[PDB]
Each structure stands twice: as structure tokens, then as C-alpha cells.
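Encoded as C-alpha cells, the structure appears first; notes follow it.
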Amino acid sequence: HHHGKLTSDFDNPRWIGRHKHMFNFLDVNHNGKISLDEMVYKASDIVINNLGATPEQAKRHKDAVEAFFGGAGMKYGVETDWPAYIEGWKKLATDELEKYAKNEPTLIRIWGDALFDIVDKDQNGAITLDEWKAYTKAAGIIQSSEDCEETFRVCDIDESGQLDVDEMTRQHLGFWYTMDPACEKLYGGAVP
Ligand SMILES: O=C1c2cc(-c3ccc(O)cc3)cc(Cc3ccccc3)c2C[C@]1(CO)Cc1ccc(O)cc1
């Protein structure tokens, strides 16, 4: 049986369109370019000013987001246009798949652990549906509650039932990196 997919699919037009949609979502000022300063500011602004992160939590979360978008070639003080963005995302996905195969903590998992410690009011690495609605709407990556509910349908939720970083890292492997058909609708209709 197929547990996952460790092969890239960068020529898939739906993979390009998935991250082009994300690029336009991150380019809120329609400059055609985004910077690491803007991404980390957005990330820290959410957890600090919307989710009540402690200074210790925000520091760990900041280093995780910084390493994530930095893995796509984004740097402080440097503006990244779309050609340099999607090319850097090929390098990010390639490096993450190497960490997946090596059973090495990936950048997307480290971000999830740091973020879920903030989003989970119990700080046990497991978020409820309401907490997932609270983060994704604050970040804006999901706008409707209907699409947030699709996430908990796609994910193997536990008996609570909450979503943990293990399951979300499994779904993000196929959604952001390898275009796993079983990971479709992970963000509902919010992300193509
Ligand atoms: O993954 C996530 C993501 C991805 C992307 C993005 C971006 C570009 C792209 O080209 C493809 C994908 C974007 C976002 C949005 C964002 C938040 C803060 C700062 C900047 C952006 C998220 C959040 C989120 C949840 O949606 C957090 C998370 C990770 C790991 C985990 O286990 C659980 C939750």
C-alpha cells in the first residue's frame, strides 16, 4: 500500500498554480515581489497580536518561519519576484523531500510544532477545529469555516478529535511538495 510520495512533480501545472496562488496571496501590496521581512512579520504578527503567543513561543515560531521561507531562497532585505520564487520553491521542496527520506525533522514540521504550541490552548501539539479556524482566518489562508472543516475531513484526526503536527506534516508532504491526490482539498476550496 502507498504510505506517501517522495518524488517531486515540479512540471505539474497544478503544483505551479498552487504556489502561484500562494504567491499572489502573500503579495498583498501587488508589487510582484515579496521579501523575507514581510513573511516573518506576517507570521509573528499573527501569533503575537492575534493568538497571544508568549515571547518564548514567538521566538521559537519566528526561527521556524524564517528557516521555512529562507529555504525557498528568500532573504532579509531582498525582494523575490515570481520567477525567483517558484524556482526557490523547487529547492525548498527538494530539500524537504531529502529530510523526509532521511527521517530528519523537516522545515514544515518544525514550523508546525512551534505554531501548534501556540494554537493549542493546552500546548500539547494538537489543535481543535475552532483553533484551526482561528489561525487560518487570522492568517487569511482560509476565509470560510466550510473550507476549514474540509481540513479535518482530509486529515486523520484523533479521537478527541484534534489535529496534531504528525498528521499535518503528512498532509503537507503531499499538498505543498509532491501533489499527492489523496491530499487534495486539504484547505478546501481556499487553496487550489
Ligand atoms: O502550512 C502553513 C502555511 C503554508 C503557506 C505557504 C506559503 C507559500 C507557498 O508557496 C506555499 C504554502 C503559508 C501559510 C501562510 C503564512 C503564515 C505566516 C506567514 C506567512 C505566510 C501557512 C500557514 C500554515 C497552515 O496553513 C502553518 C502550519 C505549518 C505546519 C503545520 O504542521 C501546521 C500548520
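Counting begins at 1 with the first residue displayed.
Backbone N, Cα and C atoms are what each Cβ position is placed from, and that goes for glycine too.
The Cβ of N29 (Ca(2+) 1 binding site) has 8 neighbouring Cβ atoms from other residues within 10 Å, across all protein chains displayed. Per Swiss-Prot, Ca(2+) 1 binding site is recorded for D27, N29, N31, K33, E38, and the stated evidence type is sequence analysis.
The Ca(2+) 3 binding site annotation in Swiss-Prot covers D156, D158, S160, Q162, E167 and is backed by sequence analysis. Taking Cβ-Cβ distances under 8 Å and a sequence gap of 6 or more within the same chain, the neighbours of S160 (variant position) are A126, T128. In the three-state DSSP scheme, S160 (variant position) falls into the coil class.
Tertiary proximity for the domain 'EF-hand 1' (14-49) is limited to same-chain residues at least six positions away from its ends with a CB under 8 Å from its CB atoms, namely 57-58, 61-62, 65-66, 69-70, 74-82, 85-86, 89, 115, 118, 135, 138-141, 175-176, 179, 191-192. Among the features that Swiss-Prot reports, domain 'EF-hand 1' is placed at 14-49, with the record citing sequence analysis.
Taken from Swiss-Prot, the feature domain 'EF-hand 2' applies to 50-104.
One mutagenesis experiment named in Swiss-Prot is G32 to R (Swiss-Prot position 36), and its note says 100% activity loss. When secondary structure is read from DSSP and collapsed to three states, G32 (mutagenesis position) falls in the coil class.
The mutagenesis experiment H61 to F (Swiss-Prot position 65) is recorded by Swiss-Prot, whose note states: 100% activity loss. The Cβ of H61 (mutagenesis position) lies under 8 Å from the Cβ of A43, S44, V47, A53, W111, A114, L115, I118, each of these being in the same chain and 6 or more residues away along the sequence.
Secondary structure at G125 (mutagenesis position), as computed by DSSP, is coil. Quoting Swiss-Prot on the mutagenesis of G125 to R (Swiss-Prot position 129): 51% activity loss.
In the three-state DSSP scheme, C148 (mutagenesis position) falls into the helix class. According to Swiss-Prot, the experimentally introduced change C148 to S (Swiss-Prot position 152) is described as follows: 33% activity loss.
Neighbours of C148 (mutagenesis position), defined as other CB atoms within 10 A of its CB across all chains, total 22. Under its mutagenesis annotations, Swiss-Prot gives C148 to R (Swiss-Prot position 152) the following note: 52% activity loss.
While the structure shown retains the original residue, Swiss-Prot records the mutagenesis experiment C155 to S (Swiss-Prot position 159) with this note: 41% activity loss. The secondary structure of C155 (mutagenesis position), as reduced to three states from DSSP, is coil rather than helix or strand. Within the same chain, residues at least six positions away from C155 (mutagenesis position) with a Cβ under 8 Å of its Cβ are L163, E167, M168, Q171, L186.
If you draw a 10 Å sphere around the CB of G161 (mutagenesis position), it holds 12 other CB atoms from the protein chains shown. According to Swiss-Prot, the mutagenesis experiment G161 to R (Swiss-Prot position 165) carries this note: No activity loss.
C183 to S (Swiss-Prot position 187) appears in Swiss-Prot as a published mutagenesis result, with the remark: 71% activity loss. Reduced to three states, the DSSP call for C183 (mutagenesis position) is helix.
Among the natural variants in Swiss-Prot, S160 to N (Swiss-Prot position 164) has the note: In aequorin-3. The residue drawn here is the original one.
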For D27 (Ca(2+) 1 binding site), which of the recorded positions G125, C148, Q162 has the nearest Cα in space?
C148
Protein Cβ atoms within 10 Å of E38 (Ca(2+) 1 binding site), excluding its own:
19
Reported in the order helix, strand, coil, what are the DSSP residue counts of the domain 'EF-hand 2' (50-104)?
37 helix, 3 strand, 15 coil
